[PDB]
Protein chains: 2
Amino acid sequence: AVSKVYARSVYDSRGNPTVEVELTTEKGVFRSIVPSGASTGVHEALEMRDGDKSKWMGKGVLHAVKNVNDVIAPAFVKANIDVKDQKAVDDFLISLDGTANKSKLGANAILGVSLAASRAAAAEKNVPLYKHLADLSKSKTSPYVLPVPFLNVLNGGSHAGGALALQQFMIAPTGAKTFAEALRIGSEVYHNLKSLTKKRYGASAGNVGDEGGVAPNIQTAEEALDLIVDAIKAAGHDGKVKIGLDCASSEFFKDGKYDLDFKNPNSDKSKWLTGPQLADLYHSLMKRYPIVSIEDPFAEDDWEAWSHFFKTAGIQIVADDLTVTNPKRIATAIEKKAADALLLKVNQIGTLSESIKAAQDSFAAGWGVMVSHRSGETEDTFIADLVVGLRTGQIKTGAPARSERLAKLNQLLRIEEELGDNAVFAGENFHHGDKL
Amino acid sequence: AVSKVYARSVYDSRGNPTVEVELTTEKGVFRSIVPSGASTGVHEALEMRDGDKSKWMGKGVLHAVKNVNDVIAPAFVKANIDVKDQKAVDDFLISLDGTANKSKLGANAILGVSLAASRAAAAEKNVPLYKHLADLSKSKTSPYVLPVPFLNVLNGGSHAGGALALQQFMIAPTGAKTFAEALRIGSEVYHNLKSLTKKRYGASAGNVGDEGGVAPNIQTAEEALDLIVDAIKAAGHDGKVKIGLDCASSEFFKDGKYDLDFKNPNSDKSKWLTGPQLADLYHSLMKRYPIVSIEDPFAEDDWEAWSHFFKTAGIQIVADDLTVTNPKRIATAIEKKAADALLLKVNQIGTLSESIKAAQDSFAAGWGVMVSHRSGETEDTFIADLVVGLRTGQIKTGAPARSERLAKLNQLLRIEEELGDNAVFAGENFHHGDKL
Ligand SMILES: O=C(O)[C@@H](CO)OP(=O)(O)O
Ligand SMILES: O=C(O)[C@@H](CO)OP(=O)(O)O
Ligand SMILES: [Mg+2]
Ligand SMILES: [Mg+2]
Ligand SMILES: [Mg+2]
Ligand SMILES: [Mg+2]
């Protein structure tokens, strides 16, 4: 029985406050922390910030925390809910808020309780979190499937001072035999990339972005990709490492056009591209580099652009801001055949149950699911257990630098170790890891 | 009773492997992770690395993990040691190794078992870790003392481009009334710093160093310090935030002299400063800026330079590489009146008992003790409980960015909250927090 529900302010990996929730039962105290994105999609569930410019640059979460302590906590405890029944837990939370976007209590108030409940439930059942998550999602556990880690080793877009528009350049060791090996390989490619970057761009370029990747002043995608390929070869893993991209195109989408030089105040408007034109650029890159995944190639509401490109894409097209882990928007993407992979961000929707449903609907539509961190992470490792529980075969949780990233990767190592021969590595079958 | 001792490889904040130990007792599984420094003091206990350049850039810890699983584990379990008796635990580990620098098993094999044992002991006693650590160190617990955080918000030296020789530039909110306020204030100065750095040096500089601070191409100490002061003022905390430095002078010490431009191959040997001259430079910075602490102003064995400077230092002088958390070296520093504060790094010596002894000897000599993280950290939060348990009043665990840093800071928030009026914030008394 849930005897107590408490919330407090803690700091995320960017030094901004976020919500941490603790749920107490006869099994002990279970803690979950809420992550936070930077450029959140317009359709994401509301992250409640205080807006007090005199405190935390106006990013305090005192209101969200109060909503947990003064509203959710009392009601939840008196309700005597069964933490094992995650749907009941979340229906209770969703009803308490009573808004379509969780704007009343705040998604960052609700999620912490939703996640903590699942941890308390795993303990009551006497099974590791990932196993409980497999039960909640009715996922096959014979055997379990470890995910291919997509490591964001190089930053561009608003995450770099160059002209490079594309935001994330990830590496994916799909050729690895195990997750442990994939992680080692990723670390080696990352370190080789870092040394090469420092040598060609200077020590400063060695500094890392929010997610741990380097962010040198790069001008074109070709330059970035060539650097990554050089790192893969220098590390001695050519043939075992593929590339993933997150264009975050919504950030350079203006007047229904795409400005690949948006970081330039005097960008030549006559060089802005239409949906089909930008798509052609992606095809050129896809033909020259081992790119096996492209996220948010087009704006979050430019459905036509997505559908057009998908017709001849040929590789995994991941939807992030387009779907915001929302089943309703996912249904639209499936009907319009806009993509074939969901970037799963639990805090974009607000509850574990809704996130699981988003994943199930995706898998049912033949889509893949890449569980994802947020640019603003914490020491919380829930998504490590979640990606395993969901048997997706693919996760995006940072470069192999900064512990808000390594914490998840390390947790995956422990899960792998614990499962032994009862688990397999998605490898090249990452797209349909759930079907392995 | 300890039934199992196990070690595995996990990744630190830099993406390099490190040792993670788990001790199993009737109370559960207790996990501790070993941190790792970059330019480790020549006198530090030996960190055992595999040296296989084809694996993890030669930084593998397979040998260390094996020493734990194949050597320490069997003998430790058979010994049936009482985890509450930290001395017995460490005397056993030290004896099993048999070397003065822990080079047989590796300090990174021993420390994990040493720390995990303390966690298991606290659980057995059914008390918070910091409480058990207070008991082991015979520290006062009425009331407890929360530390002033020394946040390394800007990097220099080998940790950045430009000619800036000094390595760490930290802010310390001694003017705060609580630790929670200190952290908020610290986070605000940091964000103001990040924004200012990007505006003056560009996005690139905005990226972070290993410990979370910005690392722009700065040429002089005055340049860096002015930037920090501007951030403090822009944040509205002028007068409440002080500055701490870590010169890491050993990195630019050359046969008796110090080269403030060691990053330049054609450095003018005619401008290299002597101990006394370097001292005048510090005095200049001290009078101009609100600096209240200076770490490693001189080389790890340049004793006379320390003694000379200390005669008129007037502020806290911290020994790091000079003392390497080693009671024997601390005794020398005391006799030479070389400094008045110990930077405590548990992995510099290898065991909790020796670290506690180092702190005690320091306090007995009227020295302050600044518990410290390593540049290579993990999701481990042992030092948060340690600094509280030792009642030191000061900790250095990173800038308010990157979760291997926030993990500790967040843990301190939790401890402060839990203690309530049973704890006080060191504030301006950071130097002698143990005397509150
Ligand atoms: O765009 C994304 O996929 C995420 C993480 O890579 O970033 P944010 O959390 O800022 O939405
Ligand atoms: O010099 C220091 O005090 C530490 C942390 O600031 O760095 P390292 O862990 O590399 O010794
Ligand atoms: Mg976004
Ligand atoms: Mg995205
Ligand atoms: Mg050092
Ligand atoms: Mg130092």
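We number chain B the same way Swiss-Prot does; the residues here are 2-437, in that order.
This deposition comes from X-ray crystallography, 1.8 Å.
Every residue gets a Cβ built from N, Cα and C, even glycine.
Record note (Swiss-Prot) on the mutagenesis of B:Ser40 to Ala: Reduces activity by 99.9%. The 10 Å shell around the Cβ of B:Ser40 (mutagenesis position) contains 14 further Cβ atoms across the protein chains shown.
Following the DSSP three-state reduction, the secondary structure of B:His160 (mutagenesis position) is helix. Swiss-Prot gives this note for the published mutagenesis B:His160 to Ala, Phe or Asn: Reduces activity by 99%.
Counting only residues at least six positions away in the same chain, the Cβ atoms of B:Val215, B:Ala216 sit under 8 Å from the Cβ of B:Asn208 (mutagenesis position). Experimental mutagenesis is annotated in Swiss-Prot for B:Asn208 to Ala, with the remark: Reduces activity by 44%.
Shown in sequence order, B:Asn153, B:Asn156, B:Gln169, B:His374, B:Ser376, B:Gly399, B:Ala400, B:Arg403, B:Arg406 are the residues of the chain, 6+ apart in sequence, with a C-beta less than 8 angstroms from the C-beta of B:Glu212 (mutagenesis position). In Swiss-Prot, a mutagenesis experiment is listed as B:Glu212 to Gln, annotated with the note Reduces kcat over 100000-fold.
DSSP assigns B:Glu212 (mutagenesis position) to coil in the three-state reduction, outside any helix or strand. The feature active site, proton donor is assigned by Swiss-Prot to B:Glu212.
Annotation source Swiss-Prot lists Mg(2+) binding site at B:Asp247, B:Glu296, B:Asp321, citing experimental evidence. Note on B:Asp321 (Mg(2+) binding site): other Cβ atoms within 10 Å of its Cβ, all shown chains, come to 26. Taken residue by residue with DSSP, B:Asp321 (Mg(2+) binding site) is part of neither helix nor strand, so it is coil.
Taking all protein chains in view, 26 other C-beta atoms sit within 10 angstroms of the C-beta of B:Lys346 (mutagenesis position). What Swiss-Prot says about the mutagenesis result for B:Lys346 to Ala is this: Reduces kcat over 100000-fold. Abolishes of the proton exchange reaction that initiates the enzymatic reaction.
Under the heading active site, proton acceptor, Swiss-Prot lists B:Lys346.
Between the CA atoms of B:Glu296 (Mg(2+) binding site) and B:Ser40 (mutagenesis position) there is a gap of 15 Å. Cβ atoms within 8 Å of the centroid of the Cβ atoms of B:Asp247, B:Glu296, B:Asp321 (the Mg(2+) site) belong to the same-chain residues B:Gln168, B:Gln169, B:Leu246, B:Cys248, B:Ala249, B:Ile295, B:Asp297, B:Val319, B:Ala320, B:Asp322, B:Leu344, B:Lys397, site residues excluded. With a threshold of 8 Å between Cβ atoms, the recorded positions B:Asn208, B:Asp247, B:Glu296, B:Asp321, B:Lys346 that neighbour chain A are B:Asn208. The distance from the Cα of B:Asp247 (Mg(2+) binding site) to the Cα of B:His160 (mutagenesis position) comes to 12 Å.
A Cβ distance below 6 Å to any atom of ligand 6 is met, among the recorded positions B:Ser40, B:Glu212, B:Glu296, by B:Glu296. It is 17 Å from the Cα atom of B:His160 (mutagenesis position) to that of B:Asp321 (Mg(2+) binding site). Close to ligand 2, meaning a Cβ under 6 Å from one of its atoms, is not one of the mutagenesis positions B:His160, B:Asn208, B:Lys346. In this structure, the recorded positions that sit close to ligand 5, with a C-beta under 6 angstroms from any of its atoms, are B:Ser40, chosen from B:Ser40, B:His160, B:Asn208, B:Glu212, B:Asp247, B:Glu296.
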